[PDB]
Amino acid sequence: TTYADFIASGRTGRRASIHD
Amino acid sequence: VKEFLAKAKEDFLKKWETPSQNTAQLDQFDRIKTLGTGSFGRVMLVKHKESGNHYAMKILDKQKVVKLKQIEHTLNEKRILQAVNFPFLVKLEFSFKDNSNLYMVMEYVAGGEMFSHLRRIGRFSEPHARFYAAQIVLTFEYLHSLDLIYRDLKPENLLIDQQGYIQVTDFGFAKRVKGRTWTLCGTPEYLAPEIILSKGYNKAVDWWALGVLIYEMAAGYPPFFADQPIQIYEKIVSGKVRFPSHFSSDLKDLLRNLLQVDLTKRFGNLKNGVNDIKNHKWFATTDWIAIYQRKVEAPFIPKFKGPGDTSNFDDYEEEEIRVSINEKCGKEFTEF
Ligand SMILES: Nc1ncnc2c1ncn2[C@@H]1O[C@H](COP(=O)(O)OP(=O)(O)O)[C@@H](O)[C@H]1O
């Protein structure tokens, strides 16, 4: 499932913003 | 709302032109605990000594600000924050600087980040998602009318207050601009394709971000995710979106119009602007005035212990707040 794939991914915690 | 916004702009412009400065100092506060962090700084729960009030103190190391090339962005953040006023924007209560740091003292919103509750609960039901979405819609209507672009919408930057209403925080990428701008900034999952493609962009990127937020609130995960930012960007640019089985037909139609790669077709950016969103079938049950007036009953009310309770926030490693006897970056931040 998509949910399972998300939950197993490396980006389920707080996400850092980017600049440059 | 046209007469409301015209007065709102008049109020905003006075403060934009003559900004508040130096309305507190560090030893007026006792620092308690870190509430959250970002790439260049931390927000701490503090207690103001003379009043006894708790606040969220955002602390920026001037040296880190410069290193990450965020001088103008930080000046933007403070200048805009001190000038705005809207029910769903966190209020800046004080601001000041010392030899080492920039300080922005905001009202403490104890209910925690929408992020925490979203991840814990899994996903919000459509009425729950709609309740939050409506507040963002009105907030962006307000901000954009002031020629302001927000650029950092995500559940991590949406706080839940004691009444269950949204408070938008983090104006780190907020900018006052007429026409287009080019800075690659924001959060990968929330970047509009025109940001990624480096062609210059306008306020329509906030509406794309709204689509991403609505999707994530309702699905429990974002419309474009992967292990690496570059993989995420590929999916955003393809523009292919797939919706959960439980998404209503109305929600899917709205999302197709917000997550629209074509700027001549993206809702919010058209001839009728924000009204295309406000009048959408998904928002049929939304009383827009009642939302603004905070008269609508909230779906979730955070458990509220003491005034300085942080139980709705994660714990973070603490770090001493250092202040050099030598002034750092004085000329750079003269207007702060
Ligand atoms: N007014 C506030 N009340 C409570 N917590 C806050 C407040 N403002 C910020 N925070 C916490 O601090 C976190 C980061 O703040 P942010 O403006 O992103 O700082 P930075 O610019 O250093 O990243 C937020 O995600 C939130 O958890």
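Throughout, chain B uses Swiss-Prot numbering, with the displayed residues spanning 16-351 in order.
Looks like X-ray crystallography, 2.0 Å, at least that's what the header says.
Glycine is treated like the rest: Cβ placed from N, Cα and C.
Annotation comment: Swiss-Prot describes B:44-298 as domain 'Protein kinase', evidence class sequence analysis.
The Cβ neighbour count for B:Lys73 (mutagenesis position), using a 10 Å radius over every protein chain in view, is 26. DSSP assigns B:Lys73 (mutagenesis position) to a strand segment in the three-state reduction. Annotated ATP binding site per Swiss-Prot: B:50-58, B:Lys73, B:122-128, B:169-172, in sequence order.
Among the sequence features in Swiss-Prot, the mutagenesis site B:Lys73 to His is noted as follows: Reduced interaction with SMO.
One mutagenesis experiment catalogued in Swiss-Prot, B:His88 to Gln, is accompanied by this note: Does not affect interaction with SMO; when associated with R-197. In the three-state DSSP assignment, the secondary structure recorded for B:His88 (mutagenesis position) is helix. Taking a C-beta cut-off of under 8 Å and a sequence gap of six or more, B:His88 (mutagenesis position) has these contacts in its own chain: B:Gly187, B:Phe188, B:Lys190, B:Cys200.
Look at Swiss-Prot and you will find B:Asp167 tagged as active site, proton acceptor. Residue density at B:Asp167 (active site, proton acceptor): 21 other Cβ atoms are found within 10 A of its Cβ, drawing on all protein chains shown.
A coil conformation is recorded for B:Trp197 (mutagenesis position) in the three-state DSSP classification, outside any helix or strand. The Cβ neighbour count for B:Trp197 (mutagenesis position), using a 10 Å radius over every protein chain in view, is 10. For the mutagenesis experiment B:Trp197 to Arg, the note given by Swiss-Prot reads: Does not affect interaction with SMO; when associated with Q-88.
Cβ environment of B:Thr198 (mutagenesis position): B:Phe188, B:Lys190 lie under 8 Å away, each six or more residues apart in the same chain. Here the residue is the original one, while Swiss-Prot reports the published mutagenesis B:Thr198 to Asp with the comment No phosphorylation by PDPK1.
Secondary structure at B:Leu206 (mutagenesis position), as computed by DSSP, is coil. In Swiss-Prot, a mutagenesis experiment is listed as B:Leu206 to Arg, annotated with the note Reduced interaction with SMO.
Here the residue is the original one, while Swiss-Prot reports the published mutagenesis B:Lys286 to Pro with the comment Impaired inhibition by the R-subunit. According to its DSSP assignment, B:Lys286 (mutagenesis position) is coil. Long-range Cβ neighbours of B:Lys286 (mutagenesis position) (same chain, at least 6 residues apart, Cβ-Cβ under 8 Å): none.
As annotated by Swiss-Prot, domain 'AGC-kinase C-terminal' applies to B:299-351.
Under its mutagenesis annotations, Swiss-Prot gives B:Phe328 to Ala the following note: Reduced catalytic activity and impaired inhibition by the R-subunit. The Cβ of B:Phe328 (mutagenesis position) lies under 8 Å from the Cβ of B:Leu50, B:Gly51, B:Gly127, B:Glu128, B:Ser131, each on the same chain and at least six residues away in sequence. According to DSSP, B:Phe328 (mutagenesis position) is assigned to coil rather than to any helix or strand.
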Recorded positions B:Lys73, B:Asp167, B:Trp197, B:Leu206 vs B:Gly53 (ATP binding site), shortest C-alpha separation belongs to B:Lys73
Listed in sequence order, the recorded positions from B:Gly127, B:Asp167, B:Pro170, B:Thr198, B:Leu206, B:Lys286 whose CB sits under 6 Å from ligand 1 are none
Per the 10 Å Cα distance test against B:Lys73 (mutagenesis position), the recorded positions B:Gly56, B:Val124, B:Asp167, B:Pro170, B:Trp197, B:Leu206 reduce to B:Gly56
Taking B:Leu50, B:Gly53, B:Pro170, B:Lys286 as the recorded positions, those within reach of chain A by Cβ under 8 Å are B:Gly53
B:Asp167 (active site, proton acceptor) sits from B:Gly56 (ATP binding site) (Cα to Cα, rounded, in Å) at a distance of 16
Going by C-beta under 8 A and a gap of 6 or more residues, the same-chain neighbours of B:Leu206 (mutagenesis position) are B:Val220, B:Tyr248, B:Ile251
By Cα geometry, the one of the recorded positions (B:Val124, B:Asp167, B:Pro170) nearest B:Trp197 (mutagenesis position) is B:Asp167
